[PDB]
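Structure first, then comments.
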Amino acid sequence: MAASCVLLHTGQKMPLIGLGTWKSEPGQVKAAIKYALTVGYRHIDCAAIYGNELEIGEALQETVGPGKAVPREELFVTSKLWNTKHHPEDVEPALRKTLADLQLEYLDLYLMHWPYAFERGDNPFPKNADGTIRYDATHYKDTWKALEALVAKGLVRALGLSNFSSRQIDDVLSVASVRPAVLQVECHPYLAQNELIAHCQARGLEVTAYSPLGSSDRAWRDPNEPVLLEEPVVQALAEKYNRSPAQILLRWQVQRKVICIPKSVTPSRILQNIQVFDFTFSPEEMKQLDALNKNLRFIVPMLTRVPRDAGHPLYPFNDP
Ligand SMILES: NC(=O)c1ccc[n+]([C@@H]2O[C@H](COP(=O)([O-])OP(=O)(O)OC[C@H]3O[C@@H](n4cnc5c(N)ncnc54)[C@H](OP(=O)(O)O)[C@@H]3O)[C@@H](O)[C@H]2O)c1
Ligand SMILES: NC(=O)[C@@H]1C[C@]2(NC(=O)NC2=O)c2cc(F)ccc2O1
């Protein structure tokens, strides 16, 4: 396929570039999936909360499997367990719904989307009349053991974590019979995650960078905050290498051996996003991109300012 891979501790090879699907709407996502698969993507990043798994499933049924264009075994599919589904009794039903929507037998990777839980039910964002969330106190260690039962059932090959801090990861590892294979977190030159990455490396977790292009797609942008794709150093390197700024951002990550899942529905961008394995940055150029680190996080749960979940005791970002 188009991308090089990293070996997870499970023995699975995970492509260093995957297709992100948040905000890829029903009515466009089937085309994005089909285009990406045809040009050599072998890694898709999904989530129940994105509201598009049913359509992704139609794309997969037509394109992936026996007698189809892509063998199932060559495809890496990630999905994620949503916050309202942390209770042990809800974990299997949640995965089974995802598998039915995606029209798959099994997932290659299943992540706990966030370390904290929302009230059980069929409202993905259960809330009060003030707009604040109704939380649930199910601990992630309890959810983890429920997730482990899914591996024993042959429904998921590997488990992982999304938006966990180093302390929370260590906490999961203290009870894990099945070790998490992957940590998925926001990561790009403004939020380099150097220490967290080193932490994962020590414990055998590979890291996937979400929002690796700075999620210019996002609906709550501070006009005052810098745009990653517009960073002068990035644009300078883009000119030098005859590449797009997005390719610079992506190259930086895959050169660090960090998995990236850029989202696009634009065929030309989908193609360029995976073409990041034919050039290399010098040690000085890597240092220049490394210097951009500024502890600037773009992806934070917000309400009607203001951080929505930032006051929760199990909020992952409050640690350094
Ligand atoms: N685990 C989590 O809590 C979590 C959180 C956030 C994201 N994610 C995952 O990570 C994925 C990526 O993050 P993201 O979607 O927030 O943002 P992103 O991939 O950093 O950026 C997406 C935006 O960049 C544009 N784009 C894509 N390729 C481009 C290119 N080559 N040149 C210029 N613009 C380009 C896209 O526009 P077009 O589509 O119109 O081309 C879209 O507006 C998500 O889709 C999701 O799968 C996970
Ligand atoms: N702002 C945030 O931190 C998160 C991000 C997030 N996108 C994502 O891929 N995982 C997320 O949880 C998201 C996705 C949704 F479908 C709705 C809201 C939402 O908010």
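Swiss-Prot numbering applies to chain A: residues 1-304, 309-324, in that order.
Including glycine, each Cβ sits where the backbone N, Cα and C put it.
Feature annotations, reproduced from Swiss-Prot:
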ACT_SITE  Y50  active site, proton donor
BINDING   11-22, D45, 162-163, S211, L213, 215-216, 263-266, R269, 272-273  NADP(+) binding site
MUTAGEN   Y50 to F  Abolished aldo-keto reductase activity
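Contact annotation for recorded positions (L19, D45, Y50, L213, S264, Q272) versus ligand 2: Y50, each with CB under 6 Å from a ligand atom. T304 and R309 flank a stretch of 4 residues with no modelled atoms, and their CA atoms are separated by 7 Å. Taken in sequence order, the recorded positions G11, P15, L19, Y50 that lie near ligand 1, meaning a CB under 6 Å from one of its atoms, form an empty set.
Separation of the C-alpha atoms of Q272 (NADP(+) binding site) and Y50 (mutagenesis position): 24 Å, rounded to the nearest whole number. Among the binding-site residues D45, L213, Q272, the residue whose Cβ has the fewest other Cβ atoms within 10 Å is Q272. In three-state terms derived from DSSP, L213 (NADP(+) binding site) belongs to neither a helical nor a strand segment and is classed as coil. In the three-state DSSP scheme, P15 (NADP(+) binding site) is classed as strand. Counting other Cβ atoms within 10 Å of each Cβ, the lowest count among the binding-site residues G11, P15 belongs to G11. Taking CA atoms as the reference points, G11 (NADP(+) binding site) and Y50 (mutagenesis position) are 29 Å apart. DSSP assigns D45 (NADP(+) binding site) to a strand in the three-state reduction.
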